[PDB]
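Enquirer: Okay, here's the structure, questions in a sec.
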Amino acid sequence: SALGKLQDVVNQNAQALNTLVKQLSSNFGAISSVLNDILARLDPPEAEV
Amino acid sequence: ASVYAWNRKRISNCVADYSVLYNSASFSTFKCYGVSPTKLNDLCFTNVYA
């Protein structure tokens, strides 16, 4: 634990990036979290929503 | 079958041409909710139930 101060910075940056990528897998109330699935499954009037 | 005893048929291990369903005018209502009617020929599915 001598070099904890640098390790905290590295861990915080990696954790923030990891959480940012994990947020892509959430649908946020939509039918799916994948854009390609929405483009392939729906017409533009519902796809815009 | 009647609505209280509605018949459920499993559809699996087949290639489906949905274009004959869209282009047929015999159906008074042809309304899809979670998928587009014209994209049905381009996707693969499982757990199809009628």
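Residue numbering in chain B adheres to Swiss-Prot, whereby the residues present occupy positions 348-397 in order.
If you check the header, you will see the structure was determined by electron microscopy, 2.9 Å.
Every residue, even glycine, has its Cβ placed from backbone N, Cα and C.
So Swiss-Prot has the following annotated:
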VARIANT   B:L368 to I  In strain: Omicron/XBB.1.5, Omicron/EG.5.1
VARIANT   B:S371 to F  In strain: Omicron/BA.2, Omicron/BA.2.12.1, Omicron/BA.2.75, Omicron/BA.4, Omicron/BA.5, Omicron/BQ.1.1, Omicron/XBB.1.5, Omicron/EG.5.1
VARIANT   B:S371 to L  In strain: Omicron/BA.1
VARIANT   B:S373 to P  In strain: Omicron/BA.1, Omicron/BA.2, Omicron/BA.2.12.1, Omicron/BA.2.75, Omicron/BA.4, Omicron/BA.5, Omicron/BQ.1.1, Omicron/XBB.1.5, Omicron/EG.5.1
VARIANT   B:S375 to F  In strain: Omicron/BA.1, Omicron/BA.2, Omicron/BA.2.12.1, Omicron/BA.2.75, Omicron/BA.4, Omicron/BA.5, Omicron/BQ.1.1, Omicron/XBB.1.5, Omicron/EG.5.1
VARIANT   B:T376 to A  In strain: Omicron/BA.2, Omicron/BA.2.12.1, Omicron/BA.4, Omicron/BA.5, Omicron/BQ.1.1, Omicron/XBB.1.5, Omicron/EG.5.1
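Structural setting of the listed features?
Expert: B:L368 (variant position) carries a helical DSSP state (H, G or I).
Other C-beta atoms found within 10 angstroms of the C-beta of B:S371 (variant position) number 9, with every protein chain shown included.
For B:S373 (variant position), no same-chain residue that is 6 or more apart in sequence has a Cβ closer than 8 Å to its Cβ.
B:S375 (variant position) falls within neither a helix nor a strand when secondary structure is assigned with DSSP, and so counts as coil.
In sequence order, the list of same-chain residues 6 or more apart from B:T376 (variant position) whose Cβ falls under 8 Å from its Cβ is empty.
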Enquirer: Rank the variant positions B:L368, B:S375 by how many other Cβ atoms lie within 10 Å of each Cβ and give me the one with the fewest.
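Expert: Result for the variant positions B:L368, B:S375: minimum number of other Cβ atoms within 10 Å at B:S375.
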